[PDB]
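Colleague: Starting off with a structure, shown below.
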Amino acid sequence: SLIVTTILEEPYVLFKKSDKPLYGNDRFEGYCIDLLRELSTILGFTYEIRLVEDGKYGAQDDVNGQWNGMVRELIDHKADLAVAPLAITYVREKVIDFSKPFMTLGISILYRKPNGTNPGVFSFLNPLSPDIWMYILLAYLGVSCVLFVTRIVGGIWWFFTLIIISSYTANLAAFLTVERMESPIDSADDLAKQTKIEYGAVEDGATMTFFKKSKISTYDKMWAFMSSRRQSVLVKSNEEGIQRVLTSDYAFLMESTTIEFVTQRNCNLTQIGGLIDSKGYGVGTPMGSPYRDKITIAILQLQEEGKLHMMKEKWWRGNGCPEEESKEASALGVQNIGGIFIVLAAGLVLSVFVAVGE
Amino acid sequence: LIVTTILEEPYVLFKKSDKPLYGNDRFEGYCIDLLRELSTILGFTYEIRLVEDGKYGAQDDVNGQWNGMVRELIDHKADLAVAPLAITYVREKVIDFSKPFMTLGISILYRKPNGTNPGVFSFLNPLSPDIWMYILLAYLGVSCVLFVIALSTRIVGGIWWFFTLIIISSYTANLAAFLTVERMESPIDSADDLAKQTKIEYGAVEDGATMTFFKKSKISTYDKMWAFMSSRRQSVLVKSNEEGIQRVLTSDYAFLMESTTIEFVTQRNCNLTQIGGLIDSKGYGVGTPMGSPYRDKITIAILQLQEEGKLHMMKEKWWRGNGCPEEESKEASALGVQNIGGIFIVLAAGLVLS
Amino acid sequence: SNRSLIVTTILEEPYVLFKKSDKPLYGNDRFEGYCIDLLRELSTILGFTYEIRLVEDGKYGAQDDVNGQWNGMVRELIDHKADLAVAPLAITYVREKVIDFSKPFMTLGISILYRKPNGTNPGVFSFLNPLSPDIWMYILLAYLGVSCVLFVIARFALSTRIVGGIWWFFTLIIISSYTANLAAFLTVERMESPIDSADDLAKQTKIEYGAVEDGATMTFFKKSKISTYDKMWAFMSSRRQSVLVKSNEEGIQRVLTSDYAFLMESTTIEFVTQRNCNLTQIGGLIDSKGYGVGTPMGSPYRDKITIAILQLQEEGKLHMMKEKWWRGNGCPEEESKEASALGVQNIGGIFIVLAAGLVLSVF
Amino acid sequence: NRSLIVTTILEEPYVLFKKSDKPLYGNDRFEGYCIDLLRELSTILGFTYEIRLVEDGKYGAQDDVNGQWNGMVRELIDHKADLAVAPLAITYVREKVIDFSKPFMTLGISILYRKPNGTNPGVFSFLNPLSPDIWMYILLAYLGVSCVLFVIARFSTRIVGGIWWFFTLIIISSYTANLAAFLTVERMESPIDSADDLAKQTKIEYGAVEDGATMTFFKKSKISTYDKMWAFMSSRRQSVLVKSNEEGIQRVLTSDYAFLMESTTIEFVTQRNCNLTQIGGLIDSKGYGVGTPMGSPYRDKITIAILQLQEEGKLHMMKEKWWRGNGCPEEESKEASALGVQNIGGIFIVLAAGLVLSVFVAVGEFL
Ligand SMILES: *[C@@H]1O[C@H](CO)[C@@H](O)[C@H](O)[C@H]1NC(C)=O
Ligand SMILES: *[C@@H]1O[C@H](CO)[C@@H](O)[C@H](O)[C@H]1NC(C)=O
Ligand SMILES: *[C@@H]1O[C@H](CO)[C@@H](O)[C@H](O)[C@H]1NC(C)=O
Ligand SMILES: *[C@@H]1O[C@H](CO)[C@@H](O)[C@H](O)[C@H]1NC(C)=O
Ligand SMILES: *[C@@H]1O[C@H](CO)[C@@H](O)[C@H](O)[C@H]1NC(C)=O
Ligand SMILES: *[C@@H]1O[C@H](CO)[C@@H](O)[C@H](O)[C@H]1NC(C)=O
C-alpha cells in the first residue's frame, strides 16, 4: 500500500534490460530504489514502485499556482513516499517537510580535461628558430676554419657566445613565464573577467533558476553572461551540454553528483571547483505524517555504520580512470628536456667513432 | 505596400543620375537589392520613400518616447517599412519585427600586424649604447693593463670574472624582461584582451547603439570596458566610423562596431583587420504596427529565400566585390627570435678584420 | 564626594581580565587590563572612589523587540545600580538614544583578518627545485661519463674539439633551462599580489570570508547600502552556517586551518596580529564605531569624563597605553618583516654543498 | 523653531563656494561635505539653517594675551552662533568652552610622500637581487677556492674545478633570474613605511605647518618615536616647517619631502594627485564634530542624528562621494627600458677600483 514515486535518472533510477523483460519492481534497478530495498530490509515494510506519467520535475508554475511534475502525483498525496533527485528548495521545503537529505551537494562546473601539450623530445629547440640554429652551426664552422688558418677572433667569439646565451635564455624564460602566468585551467569557479570560454547550464533548470536569483559579485555577472547569450550557451539536456563541451571550449554548470558521475564515466572531462551552491537530495512526504521521522532515524542509523559509502562507490565508479597528477612541481620534466641528453649522447658516440676510425 | 528605407552609407548611397529621384529605383546597395527582390518575389508595387527625420532612430527615453526615423516613417506615415535596424526592447514593445535575416554583432577593428625585423634590433637594445661604449673601453683598459703587467694576475682575473658575470646577468635579465613584456601582451587583442589592458585604446560612436549595450548587460569585462570608455569621453571615443576608419588606420585605436560593415571595411581595406566574433547577438527585420497587416507575405518570402540560399550568394558577392584581393592569407608570427643577425654581422666583421 | 562609584565591565581579554595570580585577590585589585588602566587614570584625574561590579547578564546592551527590554550593561545603567559603565562598548544609535556616552576614547572599525601568503621559502635545497631530481642524476651521470670518455680518449685533435663543443652545448642548454625556469618561478611569485582591500576580497569567491554569528560585525553588512559590502553580505548569506562561525576564537582557528578571511572589529584584529603571527589586517577600515564609557542620561559625569578622556588624548598616554596592552605583549612575537624586497636570503644553500664538495675533494 | 545660524570655516575639501557664483546668493552658495552634511541633518531633524562664515576666517584658538578666543568658537561661547557645523577638531582646550557632538569622522596625522618612480642608486642597483650576506659568502667561497687551489698546486685535478663550476653556474643563474624578475615586475616601494621608519632615517627631511595642529601635537609629545621628530624639526626651524599647507604640498611635490598632514586632507590630495601617497596610516586619533554652546539642548539630538547617519551609511556615502575626485590613473604598461647609466653605473666604479688596486699591488710587488 506504500506507493513510492520514481523518476528515471541516469545515476539514480535505471531500467535495466537484463536478459528478458520483467514485471514490477524487479525490472527496475537503481541506486535510489536499491537503498530503499536495503532500508526496507532494515525497517520492515513493503513498497510498490510507481513511475510518473509526465516525467517532469516539480516546481512552482508561473501562471498556475499548482505545480507540475511529481507534484501532480503529490497534490492529492497519491505518493506516500517520494524518492528522486530533488533539490531541497524553499518552496519544496515549505510544502513538503523533507527528511534529512541522502546527499549534500550543489551546482559544480564541468570542463574539458586540459591535455598536456607535449612538444616532443626536441623541446629545447623551440626558443631559437631552426634557421638560426643552422646559422649557429655555419658560424661555428667558419670561426673554426678561420682559427685553423688570435685576440680579435677570440674576443669576437666570446661576444658571440655571450649574445647566444643571452638570447636563448631570454626566449626560454619568456616562454616559461607566459606558460606559468596563465593557469592551465580557467579561473576556478570565477569565469567572470574572462568572457572568452563560453559557459552555460541547462535551459531553465535548477542551476538556471539559482543563477537567476543570485546576487554574489561573481554569480550575478555569470548570470548576466547567461542571459546575454542564452540562445548559444544554454542547452536542452545534460547530454547535449556534455557533447557541446566535448566538441568545443565550453564550461557547463551541472549538479555535482552528475559531474562526478560523468567525469568517472569518461576521463575526458574534469570538475574544476565544486560546491558553489548549498543543497541536498533526500526523500519527503507532502503531509506531516509521523513516518518521515522514522525515515530520518533510518538514515541516521544507516550513516552511523559504514554501508552507504561502498554502494556509492560501486554505483559511481563505472569504468576505471588513468592516474593523473595532483601535486606535480614546476620542475622541468624528462620528456621536456631529454633532447639535449639525446644529442649529447649522439655527439659523444659519433666523436668516439671518428676518433677510432683514424 | 508603402515602404521606407534608411540613409546609412554601408547599405545605400545617393546614386548620381540626371533623372529627378527621391528614392524610387534610383539607388544602389545591398539593401536596395533586398527590397527589389522582396518586391519582385511578392509582386508588390509601391513607392519607396527616403528618411524624413531622425538618424538611426531618435530615442526620447526621458519619458519613453521615440519620434525620429521610428515614429515618423514606420508606424503611421507608412503601413510598412523595410528599414535595416537592430531589434531591441524599446522597438519590439509595440513595433514588431519579422524573424531575423542577418545576425548583427559588434567586433573590433585593429591595425594589421606588421612585422618589423631589423638586423640590429636586439643585439644592442637591452644594453644602452653608452653602456656599450663603457664596456668596450673597460675591455680596452683591462687589455692595456694586462699588456703593461705582462700575484696580481689572480686578483685581476677574479675581478674580470666578477665584472663579466654581472654584465652577462644584467644583459640576459633585461633581454628576458623585454621579451616577457612583449609576450604577455596578446599578439592579437581579443574580446577579453582589450579589457585587461590599457595601452591599446578602444572606442566607438557615442551612444550609437554600441555603448548602449555596454551601460546595461553588466558583464565583468564589458563593465570594465564601459568604465574605461566613461573615464575618457573624448580621448578614447570617436564621433563616427567614416573618420573612425581613418583614425584606426594609423593609430593604436580599436573601434567596436557591427560585423557586416566591419567585414566590408576589412575587405575593401586589407590594411585593417577584424577580430572578435558575434560577441553580442542582434537581428534585422522590418517595422510593423499593432496588428501586422502584411507580416504573412514578408515572412513567407524570407523563409522561402532562406530555404533557397539565394541570400547567401548575394551577400557573399555584394560584400566581397569591394574586397576581391586578400592581402592577409597566411598571417603568422614566429615566437622565437628571427633574423637577429647583428651578432652574425659583427662576427663576420671580426673575422674579416684578421 | 564621599560616595562609592559602582562601575561595571565584561571579560574581554585585551581590555579587562582577572589578574593572573594564584593567590586569591579581591576588590579592584583583582581586575586588570587596558580599560582598568583607563579607569585608574580617570580616578586619578577626577575624584573617584570606585568599585568594579561585574555585570551579571554577561552581555552588551541589546534592544529586545520581543518585550522592549534592554540587557547587560545598558539595562544595568538604566536603574542606577552602577553609574559608570567603562568597558569595550560601541557607540551605537540604539544605545545612544537610551543611554548616554562620552567621547570615543579610541576609534575602531570593521577590518579583515587574513592569513599571510605562504611561500615556498623554507628549504636549503630550494635551488634544486627548477630541475627535477632525476634530471639532476642524469646531469651527474652525464658528467661522469664525459669525464670517463675524455680520459679514455686521452689514454688511447678533431675528436677533442668535437667533444668539447658538444659538452659546451650541453652546458649551454642545461644552464639556460635552469635559469629560465627559476626566473619564471621567481617572476610568477612577484606577479601575483595578495588582496589588501575589501573590494578585492568581495570580487573574488575562492577565499571565503564571513563574520561572527552573534556580534554586530555582520549586522553592519545586512543594513549596508554600499554596493561592495552589500554584495559580500549576499555572498556570506548564500553560504551561511559554514562561513558564519559562532565565536571569534573558532573563527581564528578556521582562518589558521583554512583559506578563510575573518572579519571583525579592528582592535581585536590588531590584538591578534601582534599576539600571533601568520595573520594580518589586509583591509584598512570598513566601518567606524568608537568605544566609550557608559553613563546614565541624567548624570554630569559624562561631560567631566569627556574632558578627562580628551585630556588623555592631549597627553598622548592613551596611545602608549594601547601600545602596551596590544603591542607590548607581542614584542617577543614580532615578525621579521625584512626590508629586502628580494627575499632571497639563503634560498639556495649551495654554499654548504660547495663546502662538502671541497672537503670531499681534499682527500 | 526660529532659524539656527551656523558658523562655518572655508576649508577646501569641506566647504566650497558654488561654481556658478554669479547667479547664486542663497544657501546654495556653499557646497561640500560639511554643507551637505548639514543638509542631511536638516532632512533628518526639523530646523532651518543659515550659513555664515566666521569673520576672521580662523578656527577657535586660545588667545593667551587676555584669555580670549580667536576663531569661530568666539561666537559659540557668546551665543552669537547656535551651531558650528565645520571641521572643529575635538580638543580638551575647546571642550572646556563649548560642547561637541560625537565625531562624524575620525582623522589624524599622516605622512604625505611622493609616489616612488624609476630611480636606483649605483652599487645597490646590482647588489639588490642578492642579500649582502650572500655576497660576502660568495667572496669567502672564492677566497676558499683560491687557497684550496694554491694548496693543491703546492702538494683535485678536476673535482674542485667541477664543483666550483656547479657553484658559479648556480649563482649566476640565481642572480640573472632574480634581476630578470625585478625588471619584469618592477615592484616599486617607498623607502618609508611607517612613522618609526621615517624617524630612523635622516636623508628625507620632515615637514609640518608652523603653529598648526600637527606641530603642536608633535611638541610635548613625550613619545619615544615623536620626540626625535620634534628634535629634528627644531634642528632646522626654517626649512622643514612650512608657513602654509598648499606650500607644503608644492614643496613635497617638487622635492624630496615627507610632509605631515591630517589624514582627511592627505587622502583628498592623494586622490586628487597621482604623484603623492599616504604613509603611516594614523598617528593621532583626533575627531571632528559640530560645535554648540555649553548647555545647548541640541547636542544630545545632533549626536543622535550623526550616529544615525554613520550607521545607515549615508556618512560613508557622502565621504566617498567628494573625496574621489577623479580616481587613481593606473596603467602599468611601460617597462621596455634599457639599463642606462643610472640604472647600472656602479660597475664602472668597482672595475676602476679593481684596476687601481691591481696596479698598486703590482708596483708594490717590485719592492
Ligand atoms: C588540447 O589543449 C589545447 C590547448 O588549449 C586546445 O587546443 C584543446 O583544449 C585541446 N586540443 C584538442 C583536444 O585537440
Ligand atoms: C606598424 O604597426 C604599428 C602598430 O600600429 C604602427 O607603428 C604602424 O601602424 C605601422 N608602421 C608603419 C606603417 O610604418
Ligand atoms: C602554507 O601554504 C599552504 C599552501 O597550500 C597553505 O596550507 C597555507 O597557506 C600555509 N599553511 C601553513 C600551515 O603554513
Ligand atoms: C604559523 O604557521 C606555522 C606553520 O604551520 C606554525 O608552525 C606556527 O606555529 C604559526 N604561528 C606563528 C609562527 O606564530
Ligand atoms: C621621479 O622622482 C623624482 C624624485 O626625486 C622626481 O624628481 C621626478 O620629477 C620624478 N619624475 C616623474 C614623476 O616623472
Ligand atoms: C605629476 O602629475 C602626474 C600624476 O602622476 C604625473 O604623470 C606627472 O609626471 C607628475 N609631474 C611632476 C612634475 O611631478
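Per Swiss-Prot, chain B residues shown: 433-582, 631-834, in order.
Going by what the header records, the deposited coordinates were determined by electron microscopy, 3.6 Å.
Any Cβ shown, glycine's included, is placed from N, Cα and C.
As annotated in Swiss-Prot:
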{"type": "BINDING", "residues": "B:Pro516, B:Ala518, B:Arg523, B:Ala689, B:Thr690, B:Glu738", "note": "L-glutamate binding site"}
{"type": "MUTAGEN", "residues": "B:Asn751 to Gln", "note": "Loss of glycosylation"}
{"type": "VARIANT", "residues": "B:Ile567 to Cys", "note": "In RNA edited version"}
{"type": "VARIANT", "residues": "B:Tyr571 to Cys", "note": "In RNA edited version"}
Colleague: So the entry has no coordinates for 48 residues flanked by B:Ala582 and B:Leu631. How far apart are their C-alpha atoms in Å?
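Modeller: Computed span over the unmodelled residues is 12 Å.
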Colleague: Of all the recorded positions given, namely B:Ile567, B:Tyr571, B:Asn751, which is spatially nearest to B:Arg523 (L-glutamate binding site) at the Cα level?
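Modeller: Among B:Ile567, B:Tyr571, B:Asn751, B:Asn751.
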Colleague: If I restrict to non-local contacts, at least six residues apart, and a C-beta distance under 8 angstroms, what lies near B:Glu738 (L-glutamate binding site) in its own chain?
Modeller: B:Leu536, B:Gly537, B:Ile538, B:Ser539, B:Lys762
Colleague: Helix, strand or coil for B:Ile567 (variant position)? Use DSSP.
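Modeller: Helix, per DSSP.
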Colleague: Do you know which of the recorded positions B:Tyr571, B:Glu738, B:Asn751 end up with C-beta under 6 Å from ligand 6?
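Modeller: With ligand 6 as the reference and 6 Å as the Cβ limit, the list is empty: none.
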Colleague: Could you tell me which of these recorded positions, B:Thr690, B:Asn751, has the fewest other Cβ atoms within 10 Å of its Cβ?
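Modeller: Looking at the recorded positions B:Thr690, B:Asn751, the Cβ with the fewest others within 10 Å is that of B:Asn751.
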Colleague: Helix, strand or coil at B:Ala518 (L-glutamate binding site), per DSSP?
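Modeller: SS state of B:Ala518 (L-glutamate binding site) = coil.
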Colleague: Given B:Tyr571 (variant position) and B:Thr690 (L-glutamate binding site), what distance in Å do their CA atoms have, once rounded to a whole number?
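Modeller: If we compare the Cα positions of B:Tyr571 (variant position) and B:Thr690 (L-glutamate binding site), the gap is 61 Å.
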Colleague: Across all chains shown, how many C-beta atoms besides its own are within 10 angstroms of the C-beta of B:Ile567 (variant position)?
Modeller: 19
Colleague: Looking at Cβ-Cβ distances, which residues of the chain lie under 8 angstroms from B:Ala518 (L-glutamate binding site) while being 6 or more apart from it?
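Modeller: The answer is B:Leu536, B:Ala689, B:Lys762, B:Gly763, B:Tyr764.
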Colleague: Please give the L-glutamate site's span as the largest CA-CA distance among B:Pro516, B:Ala518, B:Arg523, B:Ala689, B:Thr690, B:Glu738, to the nearest whole angstrom.
Modeller: 19
Colleague: So which one is it: of the recorded positions B:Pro516, B:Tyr571, which has the fewest other Cβ atoms within 10 Å?
Modeller: B:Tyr571
Colleague: If you count Cβ atoms within 10 Å of the Cβ of B:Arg523 (L-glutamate binding site), leaving out that atom itself, what do you get?
Modeller: 20
Colleague: Around the Cβ of B:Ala689 (L-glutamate binding site), how many other Cβ atoms lie within 10 Å? Please give the count over every shown protein chain.
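Modeller: I count 19 other Cβ atoms within 10 Å of it.
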